[PDB]
Amino acid sequence: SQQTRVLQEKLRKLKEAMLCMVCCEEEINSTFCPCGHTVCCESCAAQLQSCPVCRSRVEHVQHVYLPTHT
Amino acid sequence: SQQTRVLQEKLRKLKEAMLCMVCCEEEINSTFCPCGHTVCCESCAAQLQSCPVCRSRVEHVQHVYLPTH
Ligand SMILES: CC(=O)Nc1ccc(Nc2ccccc2)cc1
Ligand SMILES: [Zn+2]
Ligand SMILES: [Zn+2]
Ligand SMILES: [Zn+2]
Ligand SMILES: [Zn+2]
């Protein structure tokens, strides 16, 4: 039904929000510290000097294990 | 249809996986450092000396800003 199409769209949007903001291909699994923005996969987070969201200096990257990881 | 029920269940499970594993009421927004397990809201994470997933000592809690929030 049309309700099935609405639910498919909600699911797709939630899944796309879990993907890296730089490569759009890999799941987010890394946090820029100390700001806390968690928006990249490990590879894209590795060479950024400043956070791509808030411009704060990246002192280090913390790996995150999330229950939504697939 | 039956597919509407199946999709409602998938959405419910994905939403529940984003909720705190301790209180089941608030969104996950905190990481136990250094282990990296990110399974609690800030209120439950503040009260745990050891990670509830791996039992490693919590040196500190890092707040996480996620796009799904
Ligand atoms: C099997 C056992 O004794 N404990 C155990 C170990 C790893 C996970 N993995 C995991 C948890 C939360 C978030 C992302 C991954 C869950 C439970
Ligand atoms: Zn990436
Ligand atoms: Zn930031
Ligand atoms: Zn909680
Ligand atoms: Zn842990």
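Numbers here mean position along the shown chain, with the first residue as 1.
If you check the header, you will see the structure was determined by X-ray crystallography, 1.5 Å.
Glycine is no exception: its Cβ is also placed from the backbone N, Cα and C atoms.
In Swiss-Prot, a mutagenesis experiment is listed as A:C20 to A (Swiss-Prot position 387), annotated with the note Abolishes ubiquitin ligase activity. Its Cβ taken as reference, A:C20 (mutagenesis position) is surrounded by 19 other Cβ atoms within 10 Å in the chains shown. In the three-state DSSP assignment, the secondary structure recorded for A:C20 (mutagenesis position) is coil.
Record note (Swiss-Prot) on the mutagenesis of A:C20 to A (Swiss-Prot position 387): Abolishes autoubiquitination.
Among the sequence features in Swiss-Prot, the mutagenesis site A:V22 to R (Swiss-Prot position 389) is noted as follows: Inhibits LDLR degradation. If you take the C-beta of A:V22 (mutagenesis position) and look for same-chain residues 6 or more apart in sequence within under 8 angstroms, you find A:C40, A:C41, A:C44, A:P52.
Under the three-state DSSP scheme, A:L48 (mutagenesis position) falls in the coil class. Taking a C-beta cut-off of under 8 Å and a sequence gap of six or more, A:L48 (mutagenesis position) has these contacts in its own chain: A:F32, A:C40, A:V58. Quoted from Swiss-Prot, the note on mutagenesis experiment A:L48 to E (Swiss-Prot position 415) is: Inhibits LDLR degradation.
Checking the mutagenesis positions A:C20, A:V22, A:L48 against ligand 2, the ones with a C-beta less than 6 Å from an atom of that molecule are A:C20, A:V22.
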